[PDB]
Structures are given as structure tokens and as C-alpha cells.
Amino acid sequence: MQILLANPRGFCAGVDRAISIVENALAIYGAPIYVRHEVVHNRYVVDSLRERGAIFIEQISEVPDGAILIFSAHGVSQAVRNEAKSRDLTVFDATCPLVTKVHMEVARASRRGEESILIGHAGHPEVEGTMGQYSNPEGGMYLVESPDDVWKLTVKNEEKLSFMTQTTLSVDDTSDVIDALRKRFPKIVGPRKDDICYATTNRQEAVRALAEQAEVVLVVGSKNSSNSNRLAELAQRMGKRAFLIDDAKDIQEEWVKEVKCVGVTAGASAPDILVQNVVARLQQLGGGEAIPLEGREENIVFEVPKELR
Ligand SMILES: C/C(=C\COP(=O)(O)OP(=O)(O)O)CO
Ligand code: SF4
């Protein structure tokens, strides 16, 4: 059995920054360090940080006065931010810069009383934080997840309308949604394409190349990782069996028995060690040396704030 590795795969600039923020805060201030939501959606990372004294909470009420609070890489709403500011908390923000970029545009439309539409998945923390940048009752903030949602949406003033997107969406499905938005609201304004980040676009392009060779694709990532699910989904739609897994122990022999080519990739929040362990398991199951596919070289890095270096 041949083992192929997608490239790029694994950690993106925002996830590496956000994890370092929490690690550095624990070294500087000691336990406990409060973190609003899993810093990144990865069980291995989260479990480890708990171990070292990080405490993960959903609501600011859970945090004692005098505490240090870190906002997750997915971002938070202005309401949450202000609730944290009204309290006597020391706050560090691990929101990824590429999510903050979107937030700034939503706040601008809110200040103008002009409506905005967000393409994304209901209930996800990044969608809660981005929708949570809009607070003007004169305008409006609407969420659409599909073309059918666009077909049913009515707004107050489609002459002054703009859109934004979640950073981890399917590139292909978002394209369909935007096509619909432009047909329904011909004066709608947005970015040149969408707010899907470089890491999401690159991992999806890489898994596409991987799936065209591999019969089976294993995506290292947790169940609640949006971007990771998009990678398994993409391979599955190409007609390949694809499994989202947290670690090598999740691999069932049936998935790769008699398979000549198995591909491995990892979501933006999954540490490289998990991929190494998955490769080791596939080798014990008959696989040879892991072969990295050629890919788009990534070079962006986001530094931790100086106060945590
Ligand atoms: C922070 C972030 C992505 C990094 O991976 P995560 O798996 O942590 O988050 P997501 O894909 O949104 O479920 C959203 O920009
Ligand atoms: S997936 Fe993109 S936007 Fe999200 S943390 Fe990573 S680099 Fe930032």
C-alpha cells in the first residue's frame, strides 16, 4: 500500500499563534489561564492545555474576577468582549487576524445602518462572533448557509447591501452561494471573491490533488473542526472513502484492507505529531514510506502579542 501526504496540511498561521498565546500565558502567569471556547478545535491540543492548567469556558460568568482570559482563535462577539471589559479581567485576544479582518467590515456596515449578509454555518463560534459584530437595529445582519437560504431572504434595502463569509467554508459551495446572492441582489458588495482564508483554500486544493490519487483519504482533525470536515467532505464528493479521525487509534483495518493507495491530510488545527502517528499505524497495516505530494509553499506567520513573548 502506498501512503501519500497532502501538501499543505496541518497547522495554519492563526492556529499556531493562538496555541502559543495560551502556552506563553501559562508560562508567564501560571495556572489557571481561562480561555473562552476551545482555543482551536482539536481534542489533542485542548486536552494537553487542560493538563497544563488552562480552563475552557463558554461564558464570561464562569470566569472569577482578577483572572486572565484568552479569546479563542475563532473570535468573539462585541457583547462578549464588552462583558469581559466590564469585568476586572486581564484579556488577551487569540482571534486569528484573518477573522478580525471580517469583523471590522461587519462593524463598519453596522455603524452605517446598512445591512450585511454572512455566509456560514449556524451555531459555529466564528459565525456567532462575526454576526455579533452587528448591533444597529436600523440595518440588519442575516445568515445564509446555502443558495436556498438566499432564494428566501428579503432585506430592507438591497441598494445598500454587503456580504462576508466564514473563513473555513467549502470553496466550491461558497461560490454557489455568492452566485445566488448576486442574481438576487445585483447591487450587493463584497470582497473580490470571499473571506475564505489562504489555509482553507490551500488545504482544499491539496486534498483535491490527494483524492485524485488515493482510494481512501484520512483527515486528521476533530469532529467540531469546520475546516477539517470540509476536507473529508471534498474527498467524499470525489467518490473516495474519507474518514475524519482524531488519531491513529480511530483507524479501522477494513477502511484500508487491500487498498493500494491511501492518502493522509490534516485540518488547520491538527498537530503534525498526530499525522506521524497515523502514518506509523498505516505502515503497520502494510503501508510503505510516506510520500509528500508537491504543493503550494505557505510562508505567512502571525506573531504573538509582545506582552506575551
Ligand atoms: C480559528 C479557525 C480555524 C482553525 O481551525 P479550527 O478547527 O480550530 O476551527 P474551525 O475550522 O473554525 O472549526 C477559524 O478561522
Ligand atoms: S484557518 Fe485561516 S482564518 Fe482560521 S486560524 Fe487558520 S489561518 Fe486564521
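Easy rule for this one: first residue shown is 1, then count along the chain.
Determined by X-ray crystallography, 1.6 Å, according to the entry header.
Just so you know, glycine gets a Cβ as well, placed from its N, Cα and C.
Recorded in Swiss-Prot as a mutagenesis result, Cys12 to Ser carries the remark: Loss of catalytic activity. Around the Cβ of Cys12 (mutagenesis position), 28 further Cβ atoms fall within 10 Å across all displayed protein chains.
According to DSSP, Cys96 (mutagenesis position) sits in a coil region rather than a helix or strand. The annotation [4Fe-4S] cluster binding site is assigned in Swiss-Prot to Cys12, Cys96, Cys197 on the grounds of experimental evidence.
Counting every protein chain shown, the number of other Cβ atoms lying within 10 Å of the Cβ of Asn227 ((2E)-4-hydroxy-3-methylbut-2-enyl diphosphate binding site) is 26. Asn227 ((2E)-4-hydroxy-3-methylbut-2-enyl diphosphate binding site) falls within a helical segment according to DSSP. Sequence annotations record features per position, and here Swiss-Prot assigns (2E)-4-hydroxy-3-methylbut-2-enyl diphosphate binding site to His41, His74, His124, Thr167, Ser225, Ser226, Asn227, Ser269.
Positions annotated as isopentenyl diphosphate binding site by Swiss-Prot: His41, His74, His124, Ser225, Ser226, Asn227, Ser269.
Cβ neighbour count for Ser226 ((2E)-4-hydroxy-3-methylbut-2-enyl diphosphate binding site) (all protein chains, 10 Å cutoff from its Cβ): 24. The annotation dimethylallyl diphosphate binding site is assigned in Swiss-Prot to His41, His74, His124, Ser225, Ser226, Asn227, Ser269 on the grounds of experimental evidence.
For the mutagenesis experiment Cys96 to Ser, the note given by Swiss-Prot reads: Loss of catalytic activity. All protein chains considered, the CB of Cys96 (mutagenesis position) has 26 other CB atoms within 10 Å.
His124 to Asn appears in Swiss-Prot as a published mutagenesis result, with the remark: Loss of catalytic activity. Using a 10 Å Cβ-Cβ cutoff, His124 (mutagenesis position) registers 16 neighbours.
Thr167 to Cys appears in Swiss-Prot as a mutagenesis experiment; the accompanying note says: Reduces catalytic activity 3-fold. Under the DSSP three-state reduction, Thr167 (mutagenesis position) is assigned to coil, being neither helix nor strand.
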Near-site residues: (2E)-4-hydroxy-3-methylbut-2-enyl diphosphate, ref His41, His74, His124, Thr167, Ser225, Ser226, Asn227, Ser269, CB cutoff 8 A to centroid: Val40, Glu126, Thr168, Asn224, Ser228, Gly267, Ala268
Listed in sequence order, residues not in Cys12, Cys96, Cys197 with Cβ within 8 Å of the centre of the [4Fe-4S] cluster site Cβ atoms: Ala13, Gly14, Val15, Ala73, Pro97, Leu98, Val99, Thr167, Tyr198, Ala199, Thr200, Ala268
Listed recorded positions adjacent to ligand 2, that is, members of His41, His74, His124, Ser225, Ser226, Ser269 whose C-beta is under 6 A away: none
Euclidean distance between Cα atoms of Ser225 ((2E)-4-hydroxy-3-methylbut-2-enyl diphosphate binding site) and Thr167 (mutagenesis position), Å: 12
Rounded Cα separation (Å) that holds between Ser225 ((2E)-4-hydroxy-3-methylbut-2-enyl diphosphate binding site) and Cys197 ([4Fe-4S] cluster binding site): 15
Protein Cβ atoms within 10 Å of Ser269 ((2E)-4-hydroxy-3-methylbut-2-enyl diphosphate binding site), excluding its own: 32
Between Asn227 ((2E)-4-hydroxy-3-methylbut-2-enyl diphosphate binding site) and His124 (mutagenesis position): CA-CA distance (Å): 11
